[PDB]
Amino acid sequence: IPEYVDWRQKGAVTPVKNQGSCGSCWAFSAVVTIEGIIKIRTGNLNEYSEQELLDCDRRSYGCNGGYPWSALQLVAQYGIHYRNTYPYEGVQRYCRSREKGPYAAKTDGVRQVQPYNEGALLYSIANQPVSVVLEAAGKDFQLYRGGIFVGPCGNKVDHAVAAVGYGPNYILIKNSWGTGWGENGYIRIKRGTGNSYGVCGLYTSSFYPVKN
Ligand SMILES: *[C@@H](C(=O)O)[C@H](O)C(=O)N[C@@H](CC(C)C)C(=O)NCCC(C)C
C-alpha cells in the first residue's frame, strides 16, 4: 500500500457536516463510508442520509448514541436515501423511508477491520473510507485546531468518525463537528506510536461497507 492516501483527492468525500448536540456520530460515520464506497463503485459522489439511520436503526439509540455496525447493516438490508430526500434535523423522528420513495443506494454487507492493528486499518483505508471510533471526551480533542494530534487522550472510545486517508505519521479523519473544528473539520491523528489501542483508542472498532 502507498505512503499517502486521501480519498478527498479522488472525489470520494462530501463536505464536512455538523451533527449538533444530537449524539448521532455513529450515523455520520456510517454515511461517510457509504458516500465513499458508492463513488468508488459507481463513479458518482452523492450525499446520503444520516437522519434516516437516526430514525430507522432500531439497534441504535437515536440521539443517545448508536453503532456504526448496525447502521451499515441497515443499509445492506434495506438501502439508504439521498441526504436531500431525507435531510438532517438533529432530532430523532419516526422512520420515514417508505414515505420518501425508493432508496437511492444499497450495499451488500459489512466487514470489520482486524482490531488493535495499525497496518490492518491502513490497508482498509487504502481501499475505501472506514468507520472508526476514538475517545473524544477529553478537552484536548475537543479543543483541537490543527497539527498532528498525539493527545493527551485515553482509550475510552465514545465517538465515531471516518478515516479517509493517511500519511507517513498520521491517519486522516473526517469529523462531524463542522468546519470550525480541527483542520477544516478534519483531524490528523498520529500513528506509529506502538500503542495497540491507537492514539485515543483509534484502533478499537472499525467497520466498512461491502458493495459488489
Ligand atoms: C457519538 C457522538 O458524539 O455523537 C455518540 O455519542 C455515540 O454513538 N457513541 C457511541 C460510542 C462510539 C464508540 C460509537 C455510543 O455511546 N453508543 C451506545 C452503544 C453502547 C452501549 C456504548
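Numbers in chain A come straight from Swiss-Prot, and the residues shown are 134-345, in order.
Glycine too: its Cβ is placed from the backbone N, Cα and C atoms.
Among the features that Swiss-Prot reports, leupeptin binding site is placed at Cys158. Within the same chain, residues at least six positions away from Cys158 (leupeptin binding site) with a Cβ under 8 Å of its Cβ are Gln152, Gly198, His292, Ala293, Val294, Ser309.
Swiss-Prot lists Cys158 with the feature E64 binding site.
Taken from Swiss-Prot, the feature active site applies to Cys158 (among others), supported by experimental evidence.
Annotation of the mutagenesis experiment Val165 to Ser in Swiss-Prot: Slightly enhanced thermostability and higher optimum temperature; when associated with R-307. Enhanced thermostability and higher optimum temperature; when associated with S-169 and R-307. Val165 (mutagenesis position) counts 30 other C-beta atoms within 10 Å of its own C-beta, drawing on all protein chains shown.
Here Swiss-Prot notes a mutagenesis experiment, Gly169 to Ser, with the remark: Enhanced thermostability and higher optimum temperature; when associated with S-165 and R-307. Contacts of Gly169 (mutagenesis position) defined by a Cβ separation under 8 A and a same-chain sequence distance of 6+ are given as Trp140, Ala145, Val146, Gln261, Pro262, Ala295, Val297, in order along the sequence. Following the DSSP three-state reduction, the secondary structure of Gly169 (mutagenesis position) is helix.
As annotated by Swiss-Prot, active site applies to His292 (among others). The DSSP secondary structure for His292 (active site) is strand.
Record note (Swiss-Prot), mutagenesis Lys307 to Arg: Unstable. Slightly enhanced thermostability and higher optimum temperature; when associated with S-165. Enhanced thermostability and higher optimum temperature; when associated with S-165 and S-169. The unchanged residue is displayed. Sequence-distant neighbours of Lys307 (mutagenesis position) (same chain, six or more apart, CB under 8 Å from its CB) are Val146, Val149, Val165, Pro262, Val294, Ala295, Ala296, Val297, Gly318, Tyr319, listed in sequence order.
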Where the C-beta lies under 6 angstroms from ligand 1, the matching recorded positions among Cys158, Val165, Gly169, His292, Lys307: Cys158, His292
